[PDB]
Structure formats: structure tokens, C-alpha cells
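A.B. asks: Below: one structure in C-alpha cells.
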Amino acid sequence: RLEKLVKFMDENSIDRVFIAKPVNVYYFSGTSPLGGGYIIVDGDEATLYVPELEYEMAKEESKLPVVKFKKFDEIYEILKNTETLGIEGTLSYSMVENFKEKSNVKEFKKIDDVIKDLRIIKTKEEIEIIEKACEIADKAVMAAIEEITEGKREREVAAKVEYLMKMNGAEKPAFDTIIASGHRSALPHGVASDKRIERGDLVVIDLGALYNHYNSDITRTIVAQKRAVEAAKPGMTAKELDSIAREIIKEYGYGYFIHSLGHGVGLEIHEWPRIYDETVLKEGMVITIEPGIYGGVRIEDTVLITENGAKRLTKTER
Amino acid sequence: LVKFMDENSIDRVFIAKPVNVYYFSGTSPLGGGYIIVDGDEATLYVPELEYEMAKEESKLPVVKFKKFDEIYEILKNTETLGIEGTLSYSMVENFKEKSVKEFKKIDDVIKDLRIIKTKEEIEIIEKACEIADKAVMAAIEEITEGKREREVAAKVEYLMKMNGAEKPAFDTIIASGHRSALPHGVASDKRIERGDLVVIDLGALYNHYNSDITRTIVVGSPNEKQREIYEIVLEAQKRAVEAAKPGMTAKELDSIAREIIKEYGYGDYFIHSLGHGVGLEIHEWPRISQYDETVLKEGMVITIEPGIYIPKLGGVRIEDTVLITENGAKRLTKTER
Ligand SMILES: [Zn+2]
Ligand SMILES: [Zn+2]
Ligand SMILES: [Zn+2]
Ligand SMILES: [Zn+2]
């Protein structure tokens, strides 16, 4: 929503805004050019700037007016003498310095707050896409379980599962597929390796699908989470949600629960909010719920916050 | 880097980009590795649960942290902090508030080091290119009428991983028909039709190093214009590869291919640079373009990839990964053009 961006620009005294992060360029333009895409909001509205190699593709996809540049150096001329330039916190130091030296920009203000507030609430159209990515992720996890046998390498299972996801319409995996067996299960971010699975080992299967620009996330462990999903009644804070699962684990005597309970999922695999965080959970928010004890066990579902509750978008047996 | 720091009055350096962390430490921590150079001594900082693995592999002293916010304390009151140009605005502002009175770029020395590949580096790129070669051959054999572009990409990416690659170097391009007119036409749901030009652009990431190859085919027999454009791109590509040598600038190399395509009347349709550097990243220094004048030197690894793109009709691109040797250039990708 560009209307909310302009409204943010108005009450923070920002003249022009520059957006360069591919995910945010998509969110506001409807297209994401691989070789570079850049939005400038000049007061009232926005336009998409692309290199000539991306012009044709951006033209058929963008809801915004598209103009091509031969040199990136052209953008410094259009933003010349901007008093306050609204930028993403992720914008590189190089680019900031270039705006100061070549465009004579006088001050910079972080536009992160409005992008966070916009992207944190997913529309019905966004939820439909995420549900489809979750369906692909469901199929992939089931395929992984059927493929895990004696002597099989973690990476080989990962490859077949990622092949399955793409054959089912996913652009690519949402992240490096985690398949961790034996002592590797004790590691949370244990990306699949050359190590061979033996009988009696705990195999943590963690994967996601990127489908039509939206992500999914699922973890199953083969050889506490239910209560957290059941408790998420909007109006609740993110910390209070984390408290539920962490309390059960602490009550059993494993309070090993080293990472957070979850994270937001959308155009990126890890986004707002985190489940230290005290954001008020609202309907339309798409989050992850993943408790773990580290031997290693992790159970994770992508969950949608609905009116008076939360529902699982990933549907695989726990 | 230490020499750069002393010359530019840089008290401490902070390196955060994973590829640069790997380049200086010899290890790539799965969570978040960070290098802090204090004068003459470089130290690798890793999350507590990545300490063991980092200690086994790193060529630098390793110190663990529980939280990232500990880094702000270790760079307590450094006047001038040397940073990468890729470092985010948020992080620079964090160093201002939590820790720093001045910031200076260290990009020049990183570029100067990484642009020249060691013999060990070229060996890994060679294997990456062999995998990519096998993938493009598989792609060509896989492409038939009615096949979804994405399905072709799925198969060849699977084959790459089975051949030892960590993952594809970038999102595989299988661009057919009207899609071949788009240089970055990542494989889509589009079904390949008879008479389609099909651009196959892929690469492998193998043991931290990248490869890059493009081949173009026609489904069925090529028509007059398809053959016409193809031969011009082929000529441009061949003549550039033969001309690439030390002493020559990137601009001069780009010009070799650009002048040929312009000669045939397709100058307006060669809508990108001739190529780019390849190493720890798929796109690296130098850029082989009219705007880049870096002198090519021995040990540089670049691509040479001219193209002609006519919208709604299609396009042709042919790309090789090429090493700059003592007296010329050596093709690292070997499949027929
Ligand atoms: Zn996960
Ligand atoms: Zn997750
Ligand atoms: Zn290339
Ligand atoms: Zn390529």
C-alpha cells in the first residue's frame, strides 16, 4: 500500500523515498527484477526504475510506471537536492554515501516502521498463496519421511525433496533444507550434509517452499507445540505466546529451548514479528510456532492468526 | 588489509559479509561469523554453538559470543571503523549509537585481493564449471515440446546437487519463445513450444565457488532469422574469447563483441554488458562493460556472454566462464557452442 507509505512520509517530513530491497520492490510494484529494480516515491506517487535488461519483464508485471536507465548514475540526478530521503535500514553504506555525495541528500530517515506494519498483516490474497506454499511444503516433508532409510545421505534426501517442491510449482526452497540425523539433530540450523543416516537416530526434517513470492515453513522430527497454537488469541503479545511453550518445557526440566518460539513468514522466510519482542498479535499475521529440545527434537507449523484464535496452514501429522 | 588500515588511519575493521568472512578466515559459520581486526590482529567471532567447527577450520583466532550485541562492546570507542560498503545503514547507525566517530570503506583491498584467483581457487571453479557443463547438456536433452520450463530447471538443479554442488549458483534460466527475449527469464510455468528459441542459463555453487554458462537451442529446425541472430552472437562470443588477454581493459573486451553486433544492425538489442567476474559470488569484479576500465590481469575469472534480444520474438545468448592466463584466455566451460 503506497497510500500508507505517503501518509508516513507526510507526518515524518520526508520529501522522497528510495526502495531497493527486492522483497519491498515487489511489495509496492508487483514485480521483482533480478538484475536490479528501484522505486522512487516522489511525494504523491511511485515509479519503478530498472536497467534496460529488465525493462521488458518489468513492463508487463509492474502496476507502477516503469522507466529504464542505461547507467545507475541516472538515479542520483532525479534525487538531487532531496532534503529528507526515506530509506530502508538495509540500504548499503555505499549507496547512502553516494546519495550524500552525488545527490546532496541532507538527512536520511528509516522507513522500516511503515513497511513492517504493512507487511505484518497479510491480505486474503497473500494468505491464499502462503497456504499453497504450505501445501507444497506438506508434500515435501511426507516425501522426506518416506525417503529416509539406512545408509541414505542427508543431502541426497534434501535434493530429491527440493526437486519435488519445484515440480509442484515452487520457485525454489524457502531456505537451505535442514535434514539432521544423529548428533546433528542437536544443532537447530543443521543444514543437510554428506553424513549418512543410521537406524535409531533422530532425524529433524526442516524445509520450506517459496511459491509465487511467498514462503512456508515446516519441521517434523522422526526416528507443548499444540498448546502454543491453541493459545494464540489476538490481542496477546508476542512475548506472551513464547511464554506458553517455554513454561511447559521448563516445567518438564528442559528449560535446551535455546532459540525463539517462532518468527513471521511472508515475502521473506524470517520477518516480523519474532516470537524480547512485545508486538501485539493481530488477525492476518502469519507466524511460525516451533519449540525444540537440544539429540534434537523440533516440531514446527506455519500458523495464521484468525479472528479469536489461530489456525495451522501446514497440515502434516505431528 | 592491515596496510590499508594504517595508511588510512583506520583503528579497527569490521567484516560481516559471509563470503568475505570465508575469504579471510577460511571458514563459513552457518549462523553468523564476523571478523574484527584490531590493528595487526584479526579475530573471528562466532555464535556459541558454532565454536567447535570454527576452531577446527579457521585460520584465525576464534572467540565465541552469546548475543550479537557483544560486538558493540568490543568496538567500544573506536574513532574510525573500517567497514564493507555492503554494510547496512541500520548497522552503521548502530555503531554510532551503541559503540564510532568515523566510518571508512575497505572495499578497495577486498576487491584487489578477490579479483585475482589463486591456483587453488581456479581448481574449484574448474570443477564447478564441469558440473555446470553436465547440467546444460542434460537440459538440452530434457527440452522437448510441451515441457514446462520449471520442470527442466528442476531436473538439472537436482543433477547438479547429485554431482557435488551445494546448490545452483543462481535461479536457473530456461527461457523459451517470447521469454528468450528476457535476459533474466527464470524458468517459469510456461510450456516450451515447437519453433521456440530456448535460452539455458545456469551455474553451480561448488565448495564456495561459482560457475556460469549459457547455451541457446531451437526446438525443431531454426527459421531464417533465428539462425541469423544466433550466428552473429556466436561470432561476437568467439572473437571476444580469442581477444581476451592481460593488459586489455574490460571496456576494450566489451567493445570487441559490441562492435560486431552493431555491425550487423542489432546494436540496440544487445541490452546488457558483455560479462562479469566470478568467484565466491556469481557476480563479481570486474564488470565487462563499456563503463568499466579495469586492466585484465592473470588469474582473473570472467564471463563472456553477448546477446541479441528482440521483444515478443525471442533472444540468443551464449556464455562461457573464462580464466585470464599469461598470454590470453582459457575457456573453463567446455560444451559446444
Ligand atoms: Zn523451519
Ligand atoms: Zn521457522
Ligand atoms: Zn553470467
Ligand atoms: Zn549466466
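All residue numbers given for chain B refer to Swiss-Prot; the residues shown span 8-106, 108-345 in order.
The backbone N, Cα and C atoms fix where each Cβ goes, and this holds for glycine too.
What Swiss-Prot records for B:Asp209, B:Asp220, B:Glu327 is Co(2+) 2 binding site. Swiss-Prot lists B:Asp220, B:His284, B:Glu313, B:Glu327 with the feature Co(2+) 1 binding site. Among the mutagenesis experiments that Swiss-Prot reports, B:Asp209 to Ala is described with the note: 1300-fold reduction in activity. In Swiss-Prot, a mutagenesis experiment is listed as B:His284 to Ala or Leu, annotated with the note 2000-fold reduction in activity. Looking at Swiss-Prot, the entry for mutagenesis of B:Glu327 to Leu says: Loss of activity.
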A.B. asks: Compute the C-alpha separation of B:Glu313 (Co(2+) 1 binding site) from B:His284 (mutagenesis position), stating it in Å without decimals.
C.D. replies: 9
A.B. asks: Near B:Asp209 (mutagenesis position), which recorded positions out of B:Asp220, B:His284, B:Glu327 have their CA within 10 Å?
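C.D. replies: Hits: B:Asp220, B:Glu327.
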A.B. asks: For B:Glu327 (mutagenesis position), what residues in its own chain, 6 or more apart in sequence, show a Cβ-Cβ distance under 8 Å?
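C.D. replies: In sequence order, the residues whose Cβ lies under 8 Å from that of B:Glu327 (mutagenesis position) (at least 6 apart) are B:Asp209, B:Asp220, B:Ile221, B:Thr222, B:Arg223, B:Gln245, B:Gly283, B:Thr311, B:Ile312, B:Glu313, B:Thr341.
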A.B. asks: Using CB under 6 Å from any atom of ligand 1, narrow the recorded positions B:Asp209, B:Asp220, B:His284, B:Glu313, B:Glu327 to the ones that qualify.
C.D. replies: none
A.B. asks: What is the number of other Cβ atoms found within 10 Å of the Cβ of B:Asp220 (Co(2+) 2 binding site)?
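C.D. replies: Its Cβ has 29 other Cβ atoms within 10 Å.
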A.B. asks: Applying a 10 Å Cβ distance cut-off over all chains shown, what neighbour count does B:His284 (mutagenesis position) have?
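C.D. replies: Result for B:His284 (mutagenesis position): 22 neighbouring Cβ atoms inside 10 Å.
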A.B. asks: Using the Cβ centroid of B:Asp209, B:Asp220, B:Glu327 as the reference point for the Co(2+) 2 site, which residues of the same chain not in that list have Cβ within 8 Å?
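C.D. replies: Here the non-site neighbours turn out to be B:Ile181, B:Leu210, B:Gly211, B:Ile221, B:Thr222, B:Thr311, B:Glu313, B:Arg325, B:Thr329.
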A.B. asks: Using the Cβ centroid of B:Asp220, B:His284, B:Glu313, B:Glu327 as the reference point for the Co(2+) 1 site, which residues of the same chain not in that list have Cβ within 8 Å?
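C.D. replies: Other same-chain residues near the Co(2+) 1 site: B:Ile221, B:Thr222, B:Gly283, B:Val286, B:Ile310, B:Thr311, B:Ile312, B:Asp328, B:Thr329.
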A.B. asks: With every protein chain in view, what's the tally of Cβ atoms within 10 Å of the Cβ of B:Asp209 (mutagenesis position), excluding that atom itself?
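C.D. replies: By my count, 26.
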